[PDB]
Amino acid sequence: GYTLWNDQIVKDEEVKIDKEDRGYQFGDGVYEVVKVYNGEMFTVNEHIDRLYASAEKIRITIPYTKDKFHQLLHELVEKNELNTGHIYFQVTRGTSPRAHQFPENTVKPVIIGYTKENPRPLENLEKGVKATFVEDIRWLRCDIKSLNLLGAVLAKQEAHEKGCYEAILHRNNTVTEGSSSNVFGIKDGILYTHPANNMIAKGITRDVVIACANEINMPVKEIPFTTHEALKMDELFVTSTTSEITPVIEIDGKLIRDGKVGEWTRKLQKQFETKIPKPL
Amino acid sequence: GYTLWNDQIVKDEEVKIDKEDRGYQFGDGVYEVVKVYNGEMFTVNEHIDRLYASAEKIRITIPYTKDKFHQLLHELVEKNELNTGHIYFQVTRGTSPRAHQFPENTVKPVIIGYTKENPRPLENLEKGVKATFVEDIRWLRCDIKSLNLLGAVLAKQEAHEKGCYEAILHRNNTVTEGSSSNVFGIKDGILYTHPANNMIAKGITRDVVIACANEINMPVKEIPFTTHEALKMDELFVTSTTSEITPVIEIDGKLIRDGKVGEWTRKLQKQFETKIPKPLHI
Ligand SMILES: *Cc1c(COP(=O)(O)O)cnc(C)c1O
Ligand SMILES: *Cc1c(COP(=O)(O)O)cnc(C)c1O
């Protein structure tokens, strides 16, 4: 395939990462994942807006404007002939002799982007998934979508080992988000989810789901709930660019309600489905 | 120069890092820094013991033994002809298609190691430095020396912008460590430092400085102290492989006592000196 390396689209084999790339020694960079449906990028502007905001938060100045960045992504999709799957892209502060503080503002940021054909998790959207509770030991700036992902890596593996699909994290019993998704709970036709502060990533899927709820007149309350309250919910699901709206029917051996996909989750899924590209 | 790449010492230009190296995508790896004095490696075994402990804490299996790793560093020092400086080395989980969970146990960890010529911090060791307090917002497993260093990066930059050498971190007003060092405080002839738990990295120089304290009969108490207590200390200093024992004489424009290096710091520095690699007559 072809990889985006800065502003060029090169063959995979051509890309070489420097051992002193700050993204390799300090996890000093930010990333995004954009889902593609039948050749079309879903909510691409929102993801690009978020990439730039993340970079701005740790003071990385991206050398291209948003219009150029958008253009490159389109070229990347086209050259690789991507139908349905996702684009992964990241930006690191640059290559410089190892030192914690920022380099001289002459160093250029390194941009890597590549695609992967990957089908929609249809089986999961229908049947639902298993999850587990993992304590959130991450840093206090979860709002930045950075490359420092060791906390999420350790959580995802704890779940993967128990045969669970996702690890729902919690700070002292208060549910925050999942290792790579946002968590939603429904009780009496009302949608609950942790507010978007420094404790969680302000997911783009999460915001699309909240817009879907507003469109079907379902009340939304951005209030955090405990692990205990979560098990008492009528319905529960996690959201992410790749997981879309995945129902969580069971957590740690305790079924959520009856262990079936609730009524409102289906309504959200149907509304969400009206937004994804489906050209002929 | 030459770079250690897995189990081989090769020329820099031959090293090729893959975009899906987990160290590049998730900061999934651990690291060590070893100081070299006039060709001799300082406390190398402790550092290697710590690299293996860190890797083990995140379930990475270093493919070869400690003796092989040591032999390799020695080679690396020899090939690069390093006099005084340090060896930086890191291990990541490996290259695998992007996914958060561990790959199959058939993926081999990536080992990268290289040297840098760097003199002892003479002026700092003698004159002392200024520091600044920064809120510790890092993750809760700071005992693991991993590649997730963005908090330390934002912290050191903050110190650097205010013209300071190091950022003294504090969690809930309690002093933990510096962005790349340990912090010690001296009061009425007693040595204080945060205990070695999940809140700080158990530094090698830290352990060496405590060993030095026992040797000069200086009492040591591993109890945490707050920002307020730190500013009322008689003496204060930071420790690290590259900083050794660097006196902190000021924090945010507040002199520690009178702004001069203290007697116990000086004594600790002299005792530390006897541990550094040196000949016998040269
Ligand atoms: C990526 C990610 C999400 C998912 O957000 P989307 O923007 O909807 O893909 C949620 N939480 C965390 C911690 C993430 O890293
Ligand atoms: C490396 C590191 C130290 C340094 O300890 P050494 O004495 O060099 O072993 C201290 N604190 C942090 C946060 C570090 O990452």
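So for chain B, numbering is Swiss-Prot's, and the shown residues are 2-283, in order.
Each residue, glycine too, has its Cβ placed from N, Cα and C.
Now, the feature entries from Swiss-Prot:
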| type | residues | note |
| --- | --- | --- |
| ACT_SITE | B:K146 | active site, proton acceptor |
| BINDING | B:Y32, B:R99, B:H101 | substrate binding site |
| BINDING | B:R51, B:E178 | pyridoxal 5'-phosphate binding site |
| MUTAGEN | B:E178 to K | Loss of transaminase activity and small gain in racemase activity |
* To do: Work out how many Å separate B:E178 (mutagenesis position) and B:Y32 (substrate binding site) at their Cα atoms, rounded off.
  => 18
* State the Cα to Cα distance, in Å, between B:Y32 (substrate binding site) and B:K146 (active site, proton acceptor), rounded to an integer. => 6
* To do: Inside 10 Å of the Cβ of B:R99 (substrate binding site), count up the other Cβ atoms and send me the figure.
  => 15
* When the Cα of B:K146 (active site, proton acceptor) is compared with the Cα of each of the binding-site residues B:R51, B:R99, B:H101, which one is closest? -> B:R51
* What does DSSP call B:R51 (pyridoxal 5'-phosphate binding site) in the simple three-state scheme? -> helix
* Structure fact -> Chain A contacts from recorded positions B:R51, B:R99, B:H101, B:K146, C-beta within less than 8 angstroms, listed by sequence, come out as B:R99, B:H101
* Asked: How many whole Å apart are the CA atoms of B:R51 (pyridoxal 5'-phosphate binding site) and B:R99 (substrate binding site)?
  -> 28
* Structure fact -> Taking every pair from B:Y32, B:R99, B:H101 (the record's substrate binders), the biggest C-alpha distance in Å rounds to 22
* Do you know which of the binding-site residues B:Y32, B:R51, B:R99, B:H101 end up with C-beta under 6 Å from ligand 2? -> none
* Structure fact -> Densest Cβ environment (other Cβ within 10 Å) across the recorded positions B:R51, B:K146 belongs to B:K146
